[PDB]
Amino acid sequence: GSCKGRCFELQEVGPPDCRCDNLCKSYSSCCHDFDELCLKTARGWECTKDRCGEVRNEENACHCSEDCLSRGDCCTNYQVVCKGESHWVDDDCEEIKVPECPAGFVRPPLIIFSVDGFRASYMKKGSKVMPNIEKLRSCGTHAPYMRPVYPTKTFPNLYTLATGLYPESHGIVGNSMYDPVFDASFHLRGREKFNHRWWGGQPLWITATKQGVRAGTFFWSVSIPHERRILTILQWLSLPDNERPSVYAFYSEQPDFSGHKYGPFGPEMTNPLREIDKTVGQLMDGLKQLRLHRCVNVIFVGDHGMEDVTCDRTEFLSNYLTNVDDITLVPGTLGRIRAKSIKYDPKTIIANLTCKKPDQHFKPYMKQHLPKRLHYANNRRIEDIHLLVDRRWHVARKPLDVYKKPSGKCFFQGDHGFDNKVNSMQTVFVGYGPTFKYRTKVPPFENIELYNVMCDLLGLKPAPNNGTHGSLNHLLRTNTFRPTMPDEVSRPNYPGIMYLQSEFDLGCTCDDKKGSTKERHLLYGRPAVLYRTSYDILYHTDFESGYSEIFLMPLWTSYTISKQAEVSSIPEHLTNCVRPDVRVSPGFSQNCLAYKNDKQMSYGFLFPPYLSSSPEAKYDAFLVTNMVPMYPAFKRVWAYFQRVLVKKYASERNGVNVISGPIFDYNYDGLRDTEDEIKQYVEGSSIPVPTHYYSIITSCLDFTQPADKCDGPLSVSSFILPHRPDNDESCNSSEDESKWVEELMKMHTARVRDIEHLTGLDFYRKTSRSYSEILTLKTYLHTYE
Ligand SMILES: *[C@@H]1O[C@H](CO)[C@@H](O[C@@H]2O[C@H](CO)[C@@H](O[C@@H]3O[C@H](CO)[C@@H](O)[C@H](O)[C@H]3NC(C)=O)[C@H](O)[C@H]2NC(C)=O)[C@H](O)[C@H]1NC(C)=O
Ligand SMILES: CC(C)CCC[C@@H](C)[C@H]1CC[C@H]2[C@@H]3[C@H](O)C=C4C[C@@H](O)CC[C@]4(C)[C@H]3CC[C@]12C
Ligand SMILES: [Ca+2]
Ligand code: NA
Ligand code: NA
Ligand code: NA
Ligand SMILES: [Zn+2]
């Protein structure tokens, strides 16, 4: 019943006996002598010259006696002050080609150094503010920033780091959330979060344990000082082989707490950054002390950034809604609206939150209409009504929920939780160790990708997650995972002139009654259909398409627009022209009368007639197989994209290749719908209505080369535009399309990977680039930041 000899034990001693481990204070179960035996403080944390060779005093927090190296519990600077050694930060960086671990180490240990609220821009003030972190950054592997998940809150991001899952998949969709099945609420302050029912997926410490890899307990009670946390990881690393963990975790509540108090750019932020770097210095000094500084893989990682947010910048739903007392709001940098259950109508609530104030600093969303890149909808804990708060702003229920002590006060000057594309929300990643690359800069990536890497760093088979395994191979000098292209499931048909124009009774009227193009319009090979379906390849002068016979529309439409291409007007005799495609059966073609009968639905073309190379080739653009059902409100967005924006991108990027097509996601799970999951069709027909329309715009990273003659890395920008019957999302949609369309498309920017999940297609299968390069390209997100 005492902590003698079992201080910070890794053993699973539970209720009701008193424990002595990392979270005994959190579970309120420490033994009586835990503080006096395990949390010692005497003589501080740093050795002095007078303490060198001291008589061992069991009272002391750490020891400077000659025998302390044997015990593994020296102060982290013992060798520096006593044995005349240098600080790890003062040493010149030497490349770690192979792990230099003591005998008995079966794998290079992984220390995850989580820092709460560490903005990416905090690294700009380094070298002297953060000498130890700067050495890790410049001499290891770093990205300029790492993209967190939405919401950019602590618990959703830390668990995303641990599982590689979107919060909608691993369940921690917010710091606070309500589960209608549990009829209970989750909060980071409380005991309910310790209930395992809230945590889906498989975190890293569970993936490791299930595969015979010992994990140190990742979580530390706030009562434990950081020096004691580092000392405990160092003592754990001195355990025997059969007891020593292979993966550890240090969590710093800083610089989040000071960033919340003084804002990200405050001068009071350098002392916490110096404090964290001191802890980083203590870890590296301790590792070098244990001869582990060239054996351990250290990941310096943050969960999110920090934005200037003051209470003076708050939106109040009482200024929009008639009875906010009937509403439960998750307030702050994001908004989640629930029925309080004490006349609650989400349609009326959405309408009266939509573009009501001229500079409205939030936008309401039905969660299935949120930008798909956020992947924040497929969970019963995500409320149907969501508010995207503008950066630097808050949303609250009523004006009495804000709190300010003195005149014009605001207890906090910084906050986070915004859209994870926001640059202030970007956090840091530094990988230092034998498995990481030396002095290497990697492009920014999303924290959903780290779980795969940490599993690779530990020899672990990752649980199914939302990282693209292989996209971060360029961070590692050794790759345990070699990605392979998925097999094409459905082979394409290549129909000739099978049907006469006379056998068509589709109600279509038009006033006119091979590789040669693959080379030009299909630059990276045809997409692979990764599901069972019947579809045909259709060749034309200006575009190629994979036309689905089940969906009566192309799954994709590929075409290249040169830098010097010319945008022509639709000739007036062809304004309502839809010609039948003699290569496609009448039964597998759309009916033009179905669009007449459907008074809410119109139609558009995947390849734009505006970008036809000749008035003769323009007739192919009006084929029934280039036609997709489009709401007239969406046609405003699509026509502007097709007749102005594609040309603009071709003129800026020295030509572009465009792959456009429909997306069906009626259950908003981010995956392509089956035929039975499509909940809307064109009235009186089996023509399905897409929920989105994607486009993948690829060019040459070397803009001095045209898109069709590029012999190097590609540059991609993609979007998944919501196919909505109104433009309610765009508050300036009354104006010309040059004042709201491109802004709307930037908000719905997407990774090619997002489109692949949503379409069952695999792009970029025929390039001069390695597959790991392409996977990095597929996960790229053009943020417009
Ligand atoms: C992010 O990653 C998640 C985990 O990989 C994905 O969620 C998984 O979706 C799968 C398919 O919808 C589910 O898998 C199995 O589906 C078959 C259907 O044939 C069923 O028999 C199984 O019961 C079912 N899974 C089981 C046994 O639970 C997964 O359940 C589900 N996994 C999780 C953890 O949610 C997401 O789809 C992915 N997101 C995106 C956008 O790709
Ligand atoms: C208050 C803080 C200082 C510490 C908070 C700790 C808390 C978030 C941790 C402690 C134990 C964790 C669970 C445990 O490690 C095992 C599992 C099983 C795994 O399948 C899913 C995750 C889960 C439930 C962990 C969730 C996070 C917990 C409760
Ligand atoms: Ca779906
Ligand atoms: Na040919
Ligand atoms: Na119509
Ligand atoms: Na509008
Ligand atoms: Zn946090």
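We're sticking with Swiss-Prot numbering for chain A, so the shown stretch reads 56-397, 401-571, 588-591, 617-884, in order.
Going by what the header records, the deposited coordinates were determined by X-ray crystallography, 2.2 Å.
Positions of Cβ are set from backbone N, Cα and C atoms, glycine also.
When secondary structure is read from DSSP and collapsed to three states, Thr209 (mutagenesis position) falls in the helix class. Per Swiss-Prot, active site, nucleophile is recorded for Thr209, and the stated evidence type is experimental evidence.
The Zn(2+) 1 binding site feature in Swiss-Prot is assigned to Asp171, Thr209, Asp358, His359; the stated evidence is experimental evidence. For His359 (Zn(2+) 1 binding site), the count of additional Cβ atoms within 10 Å of its Cβ stands at 32 [all protein chains shown].
If you look up Swiss-Prot, you'll see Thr209, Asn230, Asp311, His474 marked as 1-tetradecanoyl-sn-glycerol 3-phosphate binding site, on the strength of similarity to another entry. All protein chains considered, the CB of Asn230 (1-tetradecanoyl-sn-glycerol 3-phosphate binding site) has 19 other CB atoms within 10 Å. Under the DSSP three-state reduction, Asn230 (1-tetradecanoyl-sn-glycerol 3-phosphate binding site) is assigned to coil, being neither helix nor strand.
Annotation comment: Swiss-Prot describes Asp764, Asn766, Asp768, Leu770, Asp772 as Ca(2+) binding site, evidence class experimental evidence. A simple way to gauge crowding: the CB of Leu770 (Ca(2+) binding site) has 15 other CB atoms within 10 angstroms, across all the protein chains here.
Annotation for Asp171 (mutagenesis position): spatial neighbours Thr209, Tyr306, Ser307, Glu308, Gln309, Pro310, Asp311, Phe312, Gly357, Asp358, criterion Cβ-Cβ under 8 Å with sequence separation of six or more. According to Swiss-Prot, the mutagenesis experiment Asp171 to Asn carries the annotation: Abolishes lysophospholipase D activity.
For the mutagenesis experiment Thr209 to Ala, the note given by Swiss-Prot reads: Abolishes lysophospholipase D activity.
Swiss-Prot documents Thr209 to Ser as a published mutagenesis change and attaches the note 15% of wild-type lysophospholipase D activity. Counted within 10 Å of its Cβ, the other Cβ atoms near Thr209 (mutagenesis position) come to 22, all protein chains included.
Other Cβ atoms within 10 Å of the Cβ of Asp311 (mutagenesis position), summed over all protein chains shown, number 23. Swiss-Prot lists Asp311 to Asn among its mutagenesis entries, and the accompanying note reads: Abolishes lysophospholipase D activity.
With a 10 A radius on its CB, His315 (mutagenesis position) counts 19 other CB atoms from all the protein chains. According to Swiss-Prot, the mutagenesis experiment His315 to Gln carries the annotation: 20% of wild-type lysophospholipase D activity.
Within its own chain, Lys430 (mutagenesis position) has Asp764, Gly769, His791, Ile819, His847, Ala849, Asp853, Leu857 as residues 6 or more apart in sequence whose C-beta sits under 8 angstroms from its own. According to DSSP, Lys430 (mutagenesis position) sits within a helical segment. Here the residue is the original one, while Swiss-Prot reports the published mutagenesis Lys430 to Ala with the comment Impaired secretion. No effect on lysophospholipase activity.
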Candidates near ligand 7 among the recorded positions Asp311, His315, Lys430, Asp772, judged by a Cβ under 6 angstroms: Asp311
Among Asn230, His315, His474, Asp772, which are recorded as recorded positions, the nearest neighbour of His359 (Zn(2+) 1 binding site) by Cα: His474
Residue among the binding-site residues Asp358, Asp764, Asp768, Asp772 whose Cβ has the most other Cβ atoms within 10 Å: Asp358
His315 (mutagenesis position) as reference: those binding-site residues from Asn230, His474, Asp768, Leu770 with C-alpha within 10 Å of it: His474
All-chain count of other Cβ atoms within 10 Å of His474 (1-tetradecanoyl-sn-glycerol 3-phosphate binding site): 32
Residue from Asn766, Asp768, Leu770, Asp772 whose C-alpha is spatially nearest that of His474 (1-tetradecanoyl-sn-glycerol 3-phosphate binding site), among the binding-site residues: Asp768
Integer Cα-Cα distance in angstrom, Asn230 (1-tetradecanoyl-sn-glycerol 3-phosphate binding site) to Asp768 (Ca(2+) binding site): 22
Shell list (Ca(2+); ref centroid = CB of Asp764, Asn766, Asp768, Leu770, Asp772; cutoff 8 A): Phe763, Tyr765, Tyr767, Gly769, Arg771, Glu776, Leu857
